[PDB]
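Structure record follows, encoded as structure tokens.
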Amino acid sequence: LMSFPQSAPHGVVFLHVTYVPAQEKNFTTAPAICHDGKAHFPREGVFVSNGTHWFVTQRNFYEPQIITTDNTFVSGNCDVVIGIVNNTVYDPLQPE
Amino acid sequence: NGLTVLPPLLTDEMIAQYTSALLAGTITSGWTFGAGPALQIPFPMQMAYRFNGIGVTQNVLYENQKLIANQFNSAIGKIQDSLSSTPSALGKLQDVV
């Protein structure tokens, strides 16, 4: 994250402030989601499964969010990606 | 005449075990094992993260994982053939000795 230098006789001391993760939990992951006949890949996150639903969260922190069109992009069909699962994709334009 | 060679502290077996442990951590945790706890992650996802880091979309990997694995196996085979054929691979260590 950042460092703070410190003076020392015939030397220097660095106070390295680092980010150490903790309290990790196991989750079920998937390579892509097949809802509208095509695959949906994460844009900046990763698909996770708590056992009954699927959510999108960042890599360095657990922040589950609803799978939306703004968080994923469409690329290719579904019969190419190995291990792709089927899950619904929320579209904010439909309720609007 | 007094010239005595002392063996190193870490033996070859310990070096091999360290190398195997580092390899296992790399293949099972990507880069998180060095910064903290070894978070398990599938290898096709570590490769996707690497491609996203180098500036390539992950769909290319999710579509050509088979071709990439074949190329990696062929590269490993060629490296082994070069190490078995070319004796000047460890020339630096040979010159040091």
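Residues 1049-1144, in that order, are what chain A shows, numbered as in Swiss-Prot.
Heads up, the Cβ atoms here are built off N, Cα and C, so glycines get one too.
For A:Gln1071 to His, Swiss-Prot lists a natural variant annotated as follows: In strain: Kappa/B.1.617.1. Over all protein chains present, the Cβ of A:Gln1071 (variant position) has 6 other Cβ atoms lying within 10 Å.
Under natural variants, Swiss-Prot gives A:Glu1092 to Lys with this note: In strain: Theta/P.3. Secondary structure from DSSP puts A:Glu1092 (variant position) in coil.
For the natural variant A:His1101 to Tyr, the note given in Swiss-Prot is In strain: Theta/P.3. In the shown protein chains, 12 other C-beta atoms lie within 10 A of the C-beta of A:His1101 (variant position).
According to DSSP, A:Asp1118 (variant position) sits in a coil region rather than a helix or strand. Cβ neighbours of A:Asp1118 (variant position) (same chain, under 8 Å, six or more residues apart in sequence): A:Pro1140. Swiss-Prot documents A:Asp1118 to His as a naturally occurring variant and attaches the note In strain: Alpha/B.1.1.7.
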Length of the line joining the Cα atoms of A:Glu1092 (variant position) and A:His1101 (variant position), in Å:
19
Can you give me the Cα-Cα distance between A:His1101 (variant position) and A:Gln1071 (variant position) in Å, rounded to a whole number?
21
